[PDB]
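Before any comments, here is the structure.
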Amino acid sequence: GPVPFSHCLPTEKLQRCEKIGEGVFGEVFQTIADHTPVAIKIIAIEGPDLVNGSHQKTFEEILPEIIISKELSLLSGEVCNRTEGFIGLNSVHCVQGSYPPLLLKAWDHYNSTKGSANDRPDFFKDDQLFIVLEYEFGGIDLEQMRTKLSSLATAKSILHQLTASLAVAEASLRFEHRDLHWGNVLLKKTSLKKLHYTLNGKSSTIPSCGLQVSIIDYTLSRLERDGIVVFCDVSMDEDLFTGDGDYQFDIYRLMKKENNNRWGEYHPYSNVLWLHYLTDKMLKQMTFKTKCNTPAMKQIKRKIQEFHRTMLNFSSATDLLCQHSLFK
Ligand code: NA
């Protein structure tokens, strides 16, 4: 049955919590235990209050995200289809209580410095249920790194890492991410020169450029095992297909066109659509500390531009990884 918050966030861990992100879903905090940072995602469930302007999910509605988190985390320890490019899942708990005052303090600090679009989560009663997901800390999102990357060479490593992770998940799980906006691509420093993956038993490497990429946020994702499909049915959602002002919002429409509004089906072209949106961000919105000033950098730019104009003619991330010249 549900545990108190203190089960997940013993005092010292709660005292070290800093807010790092948010969405309509709820709140994300960073903390530390056994000298290791972790990210804690907290989602209210089962209650009647609007939270951030939206109804709370039921436990049945939140289960897909929990299941998908686990399956993608487990890919780091598999053999035939192996990738560390998702995000590690450490634990999941169902908690009952009002929001901890120490988390309110962290929430207020973020509101003061960065500003929040959410409600201050101070209105929950002591019977409120939450899902608390503890993840590996994955670094900083690509959107927050808009002005922080070295060069377009780094962009190439990032797109290769994303494409490989998505391909491995296609092959093992018939996975579609379905919401891979640039807030959901995390970057962390690595001392490894090369990152390793295995796709259908064939192992390969990717030069890191000093960064390891982690894909997060499985709210809209789909996968299947042995014919049992886990997904978010958005066929009757209005608002998801009516956004404007960013190619992101076109991707939701383009996915609905590809799948004829049947969200249980497998359409791995959606992963190609998201990779095209990310490549577009790399070329149009990211700005690098070092431009392509030399001939050999102008070449990497030309190859990423060629990827942008050709990739929509590939059927899946697997097709892109295996056949696109960018990755040869
Ligand atoms: Na990862």
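What you see of chain A is 471-798, where the numbers are those given in Swiss-Prot.
From the backbone N, Cα and C atoms, a Cβ is placed for every residue, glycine too.
As annotated by Swiss-Prot, active site, proton acceptor applies to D649. Here Swiss-Prot flags 490-498, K511, 606-611, 649-654, 687-689 as ATP binding site. According to Swiss-Prot, the experimentally introduced change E492 to A is described as follows: Markedly reduced affinity for histone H3 and reduced histone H3 phosphorylation. For the mutagenesis experiment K511 to A, the note given by Swiss-Prot reads: Strongly reduced enzyme activity. Quoting Swiss-Prot on the mutagenesis of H651 to A: Strongly reduced enzyme activity, markedly reduced affinity for histone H3. Under mutagenesis, Swiss-Prot gives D707 to L with this note: Markedly reduced affinity for histone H3 and reduced histone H3 phosphorylation. Here the residue is the original one, while Swiss-Prot reports the published mutagenesis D709 to N with the comment Markedly reduced affinity for histone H3 and reduced histone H3 phosphorylation. Under its mutagenesis entries, Swiss-Prot includes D716 to L with the note: Markedly reduced histone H3 phosphorylation.
Features as recorded by Swiss-Prot, highlighted on the structure.
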| residue | record | DSSP (3 states) |
| --- | --- | --- |
| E492 | mutagenesis position | strand |
| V498 | ATP binding site | strand |
| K511 | mutagenesis position | strand |
| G608 | ATP binding site | coil |
| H651 | mutagenesis position | coil |
| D707 | mutagenesis position | coil |
| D716 | mutagenesis position | coil |
Set of same-chain residues at least 6 away whose C-beta sits under 8 angstroms from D716 (mutagenesis position): none
All chains considered, the count of other Cβ atoms within 10 Å of the Cβ of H651 (mutagenesis position) is 20
Neighbouring CB atoms within 10 angstroms of the CB of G653 (ATP binding site), all protein chains considered, total 16
Within a 10 Å radius of its Cβ, which of these binding-site residues (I490, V494, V498) has the fewest neighbouring Cβ atoms? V494
According to DSSP, which of helix, strand or coil covers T689 (ATP binding site)? coil
Say we define neighbours as other CB atoms within 10 Å of the CB. Which of the recorded positions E492, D649, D707, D709 has the fewest? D709
Between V498 (ATP binding site) and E492 (mutagenesis position): CA-CA distance (Å): 6
Which residues, sitting 6 or more apart from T689 (ATP binding site) on the same chain, put a CB under 8 Å from its CB? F495, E535, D649, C702
Which ones in the same chain are close to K511 (mutagenesis position), with CB under 8 Å and 6+ residues apart in sequence? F495, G496, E497, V498, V602, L603, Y605
